[PDB]
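Working notes, beginning with the structure itself.
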Amino acid sequence: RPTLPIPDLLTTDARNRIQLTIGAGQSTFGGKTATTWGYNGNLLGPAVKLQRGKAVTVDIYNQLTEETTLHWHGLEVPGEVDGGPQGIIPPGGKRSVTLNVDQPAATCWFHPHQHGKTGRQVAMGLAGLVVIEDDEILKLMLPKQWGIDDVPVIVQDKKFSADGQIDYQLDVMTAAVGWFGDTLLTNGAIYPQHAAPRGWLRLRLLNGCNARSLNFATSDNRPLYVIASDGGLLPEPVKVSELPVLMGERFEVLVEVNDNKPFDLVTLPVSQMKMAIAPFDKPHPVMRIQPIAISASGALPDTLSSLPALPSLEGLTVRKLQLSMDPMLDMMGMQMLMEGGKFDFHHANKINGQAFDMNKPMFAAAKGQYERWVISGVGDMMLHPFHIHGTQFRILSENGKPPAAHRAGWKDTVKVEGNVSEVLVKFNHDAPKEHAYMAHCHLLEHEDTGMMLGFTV
Ligand SMILES: [Cu+2]
Ligand SMILES: [Cu+2]
Ligand SMILES: [Cu+2]
Ligand SMILES: [Cu+2]
Ligand SMILES: [Cu+2]
Ligand SMILES: [Cu+2]
Ligand SMILES: [Cu+2]
């Protein structure tokens, strides 16, 4: 097997600046070449390292032939750092953002957020990581050696035509169910191997698929110790035998590498509608872990962090959000699960009856105050991972039930699938009308066909 590629861990240079170049290039999958996009390279991107309480300047150079944006998924930052329309970077253009990090240590990520083409630009290969560190986590003695016992694992699927090129098409069908592919990639490679020393191995898991849910496990069913979610550490490690991960979500897990016994990270079959699984739906391997005689120094503490109690729900504003899809998309989405009109579909999917409008923010949210957002997909049976910018929130109810323990800490994504979710959000930064925050489904094709709203703080 090829070895697991390891994204560069970028820090500031001498002038407190980090340089990101958006460019097209060539990658090779299974023998055949493919035109890919990357940040500082042909595919994916580096891991930008940030320190809490400190500022960096990021210089972005769009060397593509079309417009793009750079959204910092999971960063609590003013709306300006994404920008709105000012956040567009034309081909050959450049754009500078200063990032002030004041949130707990976490794994976030960044990717394009272009109006209507987010799904395509991610499909082409643009995604990078953000590694946030603070005082608290560095005292914990977790495995921390980048690319050795602390490794990023970006899992994506891609659909390749027979010429080996990426086959993306935002047609009427992919707008209903999302863009799916038959090739599973880990950090760009097909089923790579990572050599890991004995002791604890730390995996930063990102589901970077356009539309596919993942369910991570090990081949020999050894447990995964969840230590962090989207927003950072849990109060204590949460042991699981399998780990569902929605599109755009991150979890950090420790896995025990206790012998010379090599094992696989796998993703398990996922129920499509609430539906059964025949044995010829099989687990697919993601990455092979190969132990080595070196013993690593990382540890797993009994206590990881301190999460504040949920504030009382009395006195908090309630904002309702109703996700809906065009019934034709939903219906034709089920016909495919087993297998008319003029109908523009670029604004088919809606929130509160409105397809997204770049100039029309749906409301303003309070700054520095917890609000109670209730997001419902009741009229619909498809999975919608709902993402909100500018915050790390607490899930009160996920799809009708209180969250699982490993999903009860800091999150920026919540499952909405035929039911109602309730989150507890606080926004610490301004986002005026020209630089408005977004809230949207992170099945990218749904977001490109209207399922998004802007809001100001
Ligand atoms: Cu995102
Ligand atoms: Cu501005
Ligand atoms: Cu801040
Ligand atoms: Cu399969
Ligand atoms: Cu539009
Ligand atoms: Cu959706
Ligand atoms: Cu977004």
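Note that chain A carries Swiss-Prot numbering, so the residues on display, from first to last, are 31-369, 399-516.
Yeah, the Cβs are placed from backbone N, Cα and C, and that goes for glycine too.
As recorded in Swiss-Prot, the features of this protein are as follows:
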type	residues	note
MUTAGEN	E106 to F	Increases oxidase activity with ABTS as substrate
BINDING	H143, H448, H499	Cu cation 3 binding site
DOMAIN	227-292	domain 'Plastocyanin-like 2'
MUTAGEN	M355 to L	Almost loss of oxidase activity with 2,6-DMP as substrate. Loss of the copper tolerance phenotype
MUTAGEN	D360 to A	Strong decrease in oxidase activity with 2,6-DMP as substrate. Loss of the copper tolerance phenotype
DOMAIN	402-516	domain 'Plastocyanin-like 3'
MUTAGEN	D439 to A	Decrease in oxidase activity with 2,6-DMP as substrate
MUTAGEN	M441 to L	Strong decrease in oxidase activity with 2,6-DMP as substrate. Affects copper incorporation into the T1 copper site
BINDING	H443, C500, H505	Cu cation 4 binding site
MUTAGEN	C500 to S	Loss of cuprous oxidase activity
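Structure coloured by features recorded in Swiss-Prot.
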{"residue": "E106", "record": "mutagenesis position", "Cβ contacts under 8 Å, 6 or more apart": "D132, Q133, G449, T450, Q451, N487, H488"}
{"residue": "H143", "record": "Cu cation 3 binding site", "Cβ contacts under 8 Å, 6 or more apart": "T99, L100, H101, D112, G117, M497"}
{"residue": "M355", "record": "mutagenesis position", "Cβ contacts under 8 Å, 6 or more apart": "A206, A407, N408, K409, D439, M441, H505, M510"}
{"residue": "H443", "record": "Cu cation 4 binding site", "Cβ contacts under 8 Å, 6 or more apart": "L353, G436, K474, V475, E476, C500, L502, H505, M510"}
{"residue": "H448", "record": "Cu cation 3 binding site", "Cβ contacts under 8 Å, 6 or more apart": "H101, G109, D112, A490, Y496, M497, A498"}
{"residue": "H499", "record": "Cu cation 3 binding site", "Cβ contacts under 8 Å, 6 or more apart": "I410, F415, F445, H446, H505, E506, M510, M511, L512"}
Gap length 29 residues; flanking Cα-Cα distance, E369 to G399, Å = 19
Number of helical, extended and coil residues in the domain 'Plastocyanin-like 3' (402-516), per DSSP = 11 helix, 47 strand, 57 coil
Would you count the other CB atoms within 10 A of the CB of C500 (mutagenesis position), including those on all shown protein chains?
-> 29
Residues within 8 Å of the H143, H448, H499 Cβ centre (excluding the Cu cation 3 site residues themselves) | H101, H103, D112, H446, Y496, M497, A498, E506, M511
Given the recorded Cu cation 4 site (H443, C500, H505), which additional residues of the same chain have their Cβ within 8 Å of the Cβ centre, ordered by sequence?
-> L353, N408, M441, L442, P444, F445, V475, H499, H501, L502, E506, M510
Of the mutagenesis positions listed (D360, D439), the greatest number of other CB atoms within 10 A surrounds the CB of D439
Including all protein chains displayed, how many Cβ atoms other than that of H505 (Cu cation 4 binding site) lie within 10 Å of its Cβ?
-> 28
How many neighbouring Cβ atoms, not counting its own, are there within 10 Å of the Cβ of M441 (mutagenesis position)?
-> 24
Ligand 6 is in the model; which of the recorded positions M355, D360, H443 have a C-beta less than 6 angstroms from one of its atoms?
-> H443
Under a three-state DSSP reduction, the secondary structure at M355 (mutagenesis position) is coil
Counting by DSSP, what is the helix, strand and coil composition of the domain 'Plastocyanin-like 2' (227-292)?
-> 0 helix, 42 strand, 24 coil
Secondary structure at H143 (Cu cation 3 binding site) (DSSP, helix/strand/coil)?
-> coil
Check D360 (mutagenesis position) against DSSP and tell me helix, strand or coil, would you?
-> helix
